[PDB]
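One structure below.
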Amino acid sequence: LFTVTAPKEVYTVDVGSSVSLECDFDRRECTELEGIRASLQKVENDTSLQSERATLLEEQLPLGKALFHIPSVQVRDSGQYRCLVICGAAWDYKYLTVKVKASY
Amino acid sequence: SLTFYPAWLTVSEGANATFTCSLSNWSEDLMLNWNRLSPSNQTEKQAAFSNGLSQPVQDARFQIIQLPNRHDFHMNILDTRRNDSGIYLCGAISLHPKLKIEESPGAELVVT
């Protein structure tokens, strides 16, 4: 019954600038008893691994947001990601899309 | 990798619907979710399998039942409703030695 939602699902960014991506989760299904972990994974095929480019702004977690930051966006950062939250045994994810504007 | 079959399933309303989620080269620690795609193509969680227990997000018609001596799982919708029609998939997560998500291809359910 733990679930993740993505009220913001599409994000826009200019090459050279940073992008933030986020998904929200149901906190009354997460305590510090079983731990909380969040990850962003770029979709490159059927299996995803942790993004090398993104980091987690973990100060947002107690507010029920998994907020990710990718600095210095390049064209190859375009496309779909899975925003994943794990609370003890329970997990869920949402797809997020990054749209990039490249200039010169 | 994960597969999910049959690719297309059509049943009469009230009948059960069964998909099979099949996991290849996976470890003993199985954490498997059953998701449905929204009209916007976003994933929505239907049920979760972990330990050796299936739990539904909210509808107990959705059950994940491990098959005999296999890393194969029936994803059963008991007593289908027409508005169950749509695309479904399964996804699995491993936490060790590295975090990874694997998704199956979609499979389409039509309830008439």
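Using Swiss-Prot numbers, chain A covers 20-123, in order.
Determined by X-ray crystallography, 1.7 Å, according to the entry header.
Backbone N, Cα and C atoms are what each Cβ position is placed from, and that goes for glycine too.
What Swiss-Prot lists as domain 'Ig-like V-type' is A:21-118.
Around the Cβ of A:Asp33 (mutagenesis position), the same chain contributes A:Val92, A:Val119, A:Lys120, A:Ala121, A:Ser122, each under 8 angstroms and 6 or more positions distant in sequence. Experimental mutagenesis is annotated in Swiss-Prot for A:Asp33 to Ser, with the remark: No effect on PDCD1 binding.
Per Swiss-Prot, mutagenesis A:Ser39 to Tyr is noted as: No effect on PDCD1 binding. In the three-state DSSP scheme, A:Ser39 (mutagenesis position) falls into the strand class.
Among the mutagenesis results in Swiss-Prot, A:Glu41 to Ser has the note: No effect on PDCD1 binding. The residue drawn here is the original one. Around the Cβ of A:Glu41 (mutagenesis position), the number of neighbouring Cβ atoms within 10 Å comes to 21.
In the three-state DSSP scheme, A:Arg56 (mutagenesis position) is classed as strand. A:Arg56 to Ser appears in Swiss-Prot as a mutagenesis experiment; the accompanying note says: Significantly reduces the binding to PDCD1.
The Cβ neighbour count for A:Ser67 (mutagenesis position), using a 10 Å radius over every protein chain in view, is 24. Per Swiss-Prot, mutagenesis A:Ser67 to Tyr is noted as: Significantly reduces the binding to PDCD1.
For A:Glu71 (mutagenesis position), other Cβ atoms within 10 Å of its Cβ number 7. Under its mutagenesis entries, Swiss-Prot includes A:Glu71 to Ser with the note: Significantly reduces the binding to PDCD1.
In three-state terms derived from DSSP, A:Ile105 (mutagenesis position) belongs to an extended strand segment. All protein chains shown were included, and the count of other CB atoms within 10 Å of the CB of A:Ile105 (mutagenesis position) stands at 23. In Swiss-Prot, the entry for mutagenesis A:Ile105 to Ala states: Abolishes the binding to PDCD1. The structure shown retains the original residue.
Looking at Swiss-Prot, you'll find the mutagenesis A:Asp111 to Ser noted as follows: Abolishes the binding to PDCD1. Costimulates proliferation and IFNG production of T-cells. Long-range Cβ contacts of A:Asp111 (mutagenesis position) within its own chain (separation 6+, distance under 8 Å): A:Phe21, A:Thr22, A:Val23, A:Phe44, A:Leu103, A:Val104.
Quoted from Swiss-Prot, the note attached to the mutagenesis of A:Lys113 to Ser states: Abolishes the binding to PDCD1. Costimulates proliferation and IFNG production of T-cells. Cβ neighbours within 10 Å of A:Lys113 (mutagenesis position), excluding its own Cβ and spanning all shown chains: 25.
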Requested in this report: State the three-class DSSP label for A:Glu71 (mutagenesis position), counting H, G and I as helix, E and B as strand, and everything else as coil.
Outcome: coil
Query raised in the report: If we check Cα distances from A:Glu71 (mutagenesis position), which of the mutagenesis positions A:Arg56, A:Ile105, A:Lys113 wins as closest?
Result: A:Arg56
Report summary line: Rounded Cα distance in angstrom between A:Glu41 (mutagenesis position) and A:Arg56 (mutagenesis position) is 14
